[PDB]
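Working notes for the structure below.
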Amino acid sequence: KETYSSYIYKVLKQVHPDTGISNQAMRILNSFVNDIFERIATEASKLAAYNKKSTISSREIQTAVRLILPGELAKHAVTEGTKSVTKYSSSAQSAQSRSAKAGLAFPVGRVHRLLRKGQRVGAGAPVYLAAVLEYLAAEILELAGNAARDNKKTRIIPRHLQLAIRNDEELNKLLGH
Amino acid sequence: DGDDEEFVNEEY
């Protein structure tokens, strides 16, 4: 039940710089992000155990992503995960934060911690997962903000979220019902 | 904290 709201907000100002979000709509997105983290992390830990791996690596996160997300969501999420890990590993001499080294707004360190308490976790695994969650947040925010703007509103409200989820076959499969 | 109220980012 972690709060990603500040990171969600930053993502919103990138995809829809001129669009607000209501309190309740933010709590709903936050609920979606928490739910998807749980699904992927649990899936990735099982894959590690079932393959006798000691470490949850980025390979397990990737396979779990494809197990949990429907087709086009998974491709794009894998693209974003792979790019973030490639940037991260090329930034090893950087003085910046882990999220900055990955080019991410979502908090890599917190994702690492949450992956550990719920055995070992490679340094690429939280970068990849943070990037997937950031992508899914951006995807939902892009569609929800399009719905608000088409509705002639400058703030995303829960109805805009519901429309965005329902009118997208993949998000409706992932997060509907 | 109202449902319809605009979210204010409490971090910077």
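All positions are counted from 1 along the displayed chain.
Determined via X-ray crystallography, 2.2 Å.
Cβ coordinates are placed from backbone N, Cα and C, and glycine is handled just like the others.
For the recorded site, A:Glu2 (mutagenesis position), the DSSP three-state label reads coil. Counting every protein chain shown, 13 other Cβ atoms lie within 10 Å of the Cβ of A:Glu2 (mutagenesis position). Swiss-Prot lists A:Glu2 to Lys (Swiss-Prot position 35) among its mutagenesis entries, and the accompanying note reads: In HTB1-442; impairs growth at 36 degrees Celsius.
Here Swiss-Prot describes A:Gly20 to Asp (Swiss-Prot position 53) as a published mutagenesis experiment; the accompanying note says: In HTB1-72; impairs growth at 36 degrees Celsius, leads to chromosome missegregetion, chromatin shrinkage, and diminished chromatin silencing. Under a cutoff of 8 A between CB atoms, and with a sequence separation of 6+ in the same chain, the neighbours of A:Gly20 (mutagenesis position) are A:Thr154, A:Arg155, A:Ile156.
Swiss-Prot gives this note for the published mutagenesis A:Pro70 to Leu (Swiss-Prot position 103): In HTB1-223; impairs growth at 36 degrees Celsius, leads to chromosome missegregetion, chromatin shrinkage, histone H2B deubiquitination and diminished chromatin silencing. Taking all protein chains in view, 14 other C-beta atoms sit within 10 angstroms of the C-beta of A:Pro70 (mutagenesis position).
The annotation that Swiss-Prot gives for the mutagenesis experiment A:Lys87 to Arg (Swiss-Prot position 120) reads: Impairs ubiquitination. Within the same chain, residues at least 6 positions away in sequence whose Cβ sits under 8 Å from that of A:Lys87 (mutagenesis position) are A:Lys101, A:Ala102, A:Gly103.
DSSP assigns A:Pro70 (mutagenesis position) to coil, not to a helix or a strand. Taking 8 Å as the upper bound (exclusive) on CB-CB distance to chain B, the mutagenesis positions A:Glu2, A:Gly20, A:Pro70, A:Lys87 give A:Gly20 in sequence order. Rounded to a whole number, the C-alpha distance linking A:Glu2 (mutagenesis position) with A:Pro70 (mutagenesis position) is 24 angstrom. Each end of the 3-residue unmodelled stretch has a Cα atom, at A:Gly118 and at A:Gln119, and these lie 9 Å apart.
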